[PDB]
Amino acid sequence: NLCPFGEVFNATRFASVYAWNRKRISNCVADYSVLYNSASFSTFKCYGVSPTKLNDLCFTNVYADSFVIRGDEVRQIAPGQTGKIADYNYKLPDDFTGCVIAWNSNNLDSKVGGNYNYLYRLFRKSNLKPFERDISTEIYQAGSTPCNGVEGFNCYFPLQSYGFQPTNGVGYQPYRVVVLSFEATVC
Amino acid sequence: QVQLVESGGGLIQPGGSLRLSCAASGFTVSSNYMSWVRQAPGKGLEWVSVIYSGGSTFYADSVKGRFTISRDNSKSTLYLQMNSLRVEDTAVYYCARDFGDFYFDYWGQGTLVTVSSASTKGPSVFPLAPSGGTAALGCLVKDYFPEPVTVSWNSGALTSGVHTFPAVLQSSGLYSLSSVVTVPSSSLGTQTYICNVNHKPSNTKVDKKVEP
Amino acid sequence: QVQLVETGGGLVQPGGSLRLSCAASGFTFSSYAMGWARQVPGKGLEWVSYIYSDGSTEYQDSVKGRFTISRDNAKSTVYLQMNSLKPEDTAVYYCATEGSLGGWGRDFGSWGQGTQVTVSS
Amino acid sequence: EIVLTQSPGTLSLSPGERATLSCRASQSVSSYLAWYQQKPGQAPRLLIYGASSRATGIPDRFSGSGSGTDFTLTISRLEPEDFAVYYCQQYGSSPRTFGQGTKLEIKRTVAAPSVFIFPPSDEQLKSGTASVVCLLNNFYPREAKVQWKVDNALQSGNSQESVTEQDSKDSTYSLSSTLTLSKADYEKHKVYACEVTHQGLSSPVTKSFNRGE
Ligand SMILES: *[C@@H]1O[C@H](CO)[C@@H](O)[C@H](O)[C@H]1NC(C)=O
């Protein structure tokens, strides 16, 4: 049985980083060399294994996490990194074994007035643990007085929205990301 | 309200260290982004360092490897540890509350950090003696360190038409300054003109009479 | 911090060649890999060539044989020799570097401003 | 490295008029642009964020416009406290960088400088050094050219200027140019002269003295 990668990569809607998506991959066979040759995949870098030897291996269980960041934040989706995305949205462990894949999606995910559907968490009192998903919408208490569900002075919405216009630089453009985590399910 | 009070600035030698701190009131230091932004004398603004709410720290490349930003929530304090300092680093350093590593909505008052190889020296005062309808006279306050000095005319009596120029930093590493005042010509033999120079860091006090 | 400047773009008539160069700054260029990509207006950004620190290269199949990626560590520079150009190849070409050092494979971490190449008629 | 180029460098206006300051970016920063006011001797104050959004407690007459690489700050009816230095700052790309500033300056009629020249004092000559001082008093606009001539040799690379801030009452400037040189070099030459070029002067004005008179 061939593996449902088309369901992941070619999906119609993509999640925002703070609420990233996570699909299981099990009991399947997959050809990774076809993927590795895609012109779309600006980033296709593995940790532990090498993309070349992916077809000759197999893994106990595989996860495909997927989300949308902006081009110059793709470098945070890697072990040992820091930044808003790596700290507060999606965190890889230092011992990560898997692959990070990213392609530019300027035509699907940008919009001339701005595409405000994609969000990321700006504020959090402490960093995310590896593979943690925080989806809290609670007003962020930046001062000693509580916020009582109303944003204001020292009381911020924890989620900000990307602008995503197609005319900005490549670092500002939306990139779709898929993270394959490898632990016999998928060979 | 929000208040931010810096301290720790002063004078310091190239190669030396210096710790700035910023007392913060009105918000949770540990819950916010906070930055240090410096301004050199007569120049624009430069971002130096940031610390995130989660504790990640980032540095401008000119200071990275030498500056370290940190904080202490119990004390409501931000700190900037400055090692291996250079003349370049001479600036007013502002502590600033940072809205999400984007812009600075609340600034402190600044603490001045001057990096010099010079040492304390009191100024020498020399007369700038008058020589159209009005005559100009003054005093030249030369070769002093550190800043500042204060100049009066007739112990505060004469203030009208007085210009005390900002100090200039010369190759020496010492500062120089002028105070001038314009008077009617007819008043030159009539009236006495004494300038009063005060340089507290050397306890220098000088009352110089200026005559044609 | 990291700064990458592309030049060399311009007008070519079909069949002609074009040498693109990208100057690097702000990192030990010796240790990082390098890449060249291109964006067609309205189409997704696509990678064309990659070069590792080991000199190992990758060429994407749509530019196979015709392009040649190379590097001079002495001058922190990467080059892209475009022979046998077609109107399919007109785009804004970008130069890129790894984001971080670990790992195996292509990594377009930091981007240049880009230079335009246009195949004429 | 996004570079912000603010123009003009100096902006000269009267109370009541409207002011248009521009900031241009070396690459598009979308709408990630902010504006600051800095009054003399004070800290910067956030005026506007997100190109157009007014900060809390900022009055009505400050407005932000533009996007991408072109931005404008507009001040509709200047009160006298609005005469300060203004900065733009981008946060679309790292590292964050500021503009170099636009100074908002009270405008007045052109006024020509009064020129005075001061020889070194005998007291200072015994010190082993000599300072010649040239004073340009109460003039406007600020731009002034002082040029030292020692025995008609146009002298260069050993003078320091310093200028006052604009006068609160008559909005003029004053400026001092100091020519410093050894007692020996001072004694080498005879005629010491100061030539001033200013917009209020039909022709450059020269004030001179002969060493030892
Ligand atoms: C995704 O869609 C494109 C275009 O329809 C197709 O050529 C490609 O093979 C698909 N890839 C996967 C992994 O489904």
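The numbers used for chain A are those of Swiss-Prot, and the residues that appear cover 334-516, 522-525, in sequence.
Technique stated in the header: X-ray crystallography, 2.5 Å.
Cβ from N, Cα, C; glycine included.
If you check Swiss-Prot, you get these features:
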type: MUTAGEN; residues: A:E484 to D; note: Increased replication in human TMEM106B overexpressing cells
type: MUTAGEN; residues: A:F490 to L; note: Increased resistance to neutralizing antibodies and human covalescent sera neutralization
type: MUTAGEN; residues: A:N501 to Y; note: Increased binding affinity to human ACE2
type: MUTAGEN; residues: A:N501 to T; note: Reduced host ACE2-binding affinity in vitro
type: VARIANT; residues: A:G339 to D; note: In strain: Omicron/BA.1, Omicron/BA.2, Omicron/BA.2.12.1, Omicron/BA.4, Omicron/BA.5, Omicron/BQ.1.1
type: VARIANT; residues: A:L368 to I; note: In strain: Omicron/XBB.1.5, Omicron/EG.5.1
type: VARIANT; residues: A:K417 to T; note: In strain: Gamma/P.1
type: VARIANT; residues: A:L452 to Q; note: In strain: Omicron/BA.2.12.1
type: VARIANT; residues: A:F456 to L; note: In strain: Omicron/EG.5.1
type: VARIANT; residues: A:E484 to K; note: In strain: Beta/B.1.351, Eta/B.1.525, Theta/P.3, Iota/B.1.526, B.1.1.318, Gamma/P.1, Zeta/P.2 and Mu/B.1.621; May enhance affinity to human ACE2 receptor
type: VARIANT; residues: A:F486 to V; note: In strain: Omicron/BA.4, Omicron/BA.5, Omicron/BQ.1.1
type: VARIANT; residues: A:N501 to Y; note: In strain: Alpha/B.1.1.7, Beta/B.1.351, Gamma/P.1, Theta/P.3, Mu/B.1.621, 19B/501Y, Omicron/BA.1, Omicron/BA.2, Omicron/BA.2.12.1, Omicron/BA.2.75, Omicron/BA.4, Omicron/BA.5, Omicron/BQ.1.1, Omicron/XBB.1.5, Omicron/EG.5.1; May enhance affinity to human ACE2 receptor
Of the recorded positions A:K417, A:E484, A:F486, which sits closest to A:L452 (variant position) by Cα distance?
A:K417
I'm trying to understand the geometry here, so how far is the Cα atom of A:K417 (variant position) from the Cα atom of A:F486 (variant position), in Å to the nearest whole number?
22
Cα distance, A:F490 (mutagenesis position) to A:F456 (variant position), nearest Å?
8
Hey, which of the recorded positions A:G339, A:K417, A:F456, A:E484 is the loneliest by Cβ count within 10 Å?
A:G339
Under 8 Å, Cβ to Cβ, against chain B: pull out the ones among the recorded positions A:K417, A:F456, A:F490, A:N501 that qualify, in sequence order.
A:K417, A:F456
If one measures from the C-alpha of A:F486 (variant position) to the C-alpha of A:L368 (variant position), what distance in angstrom results, rounded to a whole number?
49
Given a gap of 5 unmodelled residues from A:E516 to A:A522, what is the distance between their Cα atoms, rounded to a whole number of Å?
10
For A:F486 (variant position), which DSSP three-state class applies?
coil
Report the nearest neighbour of A:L368 (variant position) in space among the recorded positions A:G339, A:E484, A:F490, A:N501, comparing Cα positions.
A:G339
Distance between A:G339 (variant position) and A:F490 (mutagenesis position) at the Cα atoms, whole Å?
35
Around A:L368 (variant position), how many other CB atoms lie within 10 A of its CB?
19
Secondary structure at A:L368 (variant position) (DSSP, helix/strand/coil)?
helix
List of the recorded positions A:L368, A:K417, A:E484, A:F490, A:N501 facing chain D, defined by a Cβ pair under 8 Å:
A:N501
